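Heads up, the thing below is written out as structure tokens.
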Amino acid sequence: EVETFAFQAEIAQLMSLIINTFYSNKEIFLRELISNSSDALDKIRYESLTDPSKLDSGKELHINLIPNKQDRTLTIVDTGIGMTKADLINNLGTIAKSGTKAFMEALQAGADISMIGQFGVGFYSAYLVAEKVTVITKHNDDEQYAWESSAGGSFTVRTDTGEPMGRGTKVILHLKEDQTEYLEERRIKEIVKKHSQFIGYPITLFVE
Ligand SMILES: O=C(c1ccc(O)cc1)c1ccc(O)cc1O
């Protein structure tokens, strides 16, 4: 059972801007996704301070970066709070309509695409390097779901019968053919050191 949804006009506009605008500094996508993972980990950490049972679904708070050259995918896994089905459908827990408006207003006032995260829609920077994005998520209060979009104005949501993940979010980037540098260990290390060196959770870069 796959459900197909249309993106709200503003998000479709945001995604088309990210995909079609000439902008060479694409590496910021990884900073933005690690930042989202850090935010999700902060949320489960805070909830666990008053209710330790929230961590029954996994006590480890971390971020894993997994490149796969054969599948041409870069996966970002975290053990954060995860998202309910409602949150996934409602623009992956973001204020994407107002955020997109504020980001568009900023771009007109001199901002550049790298400032996207300041407007709460950093997730969509994944489309700087990915032709398709799959998001697998599990929140303590709901089932495991898979969201997917190749942009083009729609996304799908389905129950995930894949590997159970306990709690958190997995962002699978199906990279564009000319963006395979983001599968190279030295390139990923360089970006993490440049943009995410002080993130408060362990970031483990897997090897193949
Ligand atoms: O699961 C989330 C998330 C992020 C923020 C928040 O307030 C609640 C859930 C998530 C969303 C996007 C992403 O790239 C990574 C993630 O862990």
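Swiss-Prot numbering applies to chain A: residues 16-223, in that order.
This entry, so its header tells us, was determined using X-ray crystallography, 1.8 Å.
For all residues, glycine too, the Cβ spot is worked out from N, Cα and C.
Where Swiss-Prot documents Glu47 to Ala as a mutagenesis experiment, the accompanying text is: Strong ATP-binding. Strong interaction with HSF1, HIF1A, ERBB2, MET, KEAP1 and RHOBTB2. No effect on interaction with TSC1. Swiss-Prot gives this note for the published mutagenesis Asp93 to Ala: Impaired ATP-binding. Strong interaction with HIF1A, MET, KEAP1 and RHOBTB2. Loss of interaction with HSF1 and ERBB2. Los of interaction with TSC1. Annotation of the mutagenesis experiment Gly97 to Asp in Swiss-Prot: Abolishes ATPase activity.
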Note: in the chain of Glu47 (mutagenesis position), residues six or more apart in sequence with C-beta under 8 angstroms of its C-beta are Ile131, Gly132, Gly137, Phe138, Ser140, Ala141
Cβ density check for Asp93 (mutagenesis position), other Cβ within 10 Å (all protein chains) comes to 27
Per DSSP (three-state), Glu47 (mutagenesis position) is helix
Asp93 (mutagenesis position), DSSP three-state class -> strand
Among mutagenesis positions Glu47, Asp93, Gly97, close to ligand 1 by Cβ (under 6 Å) are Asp93, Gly97
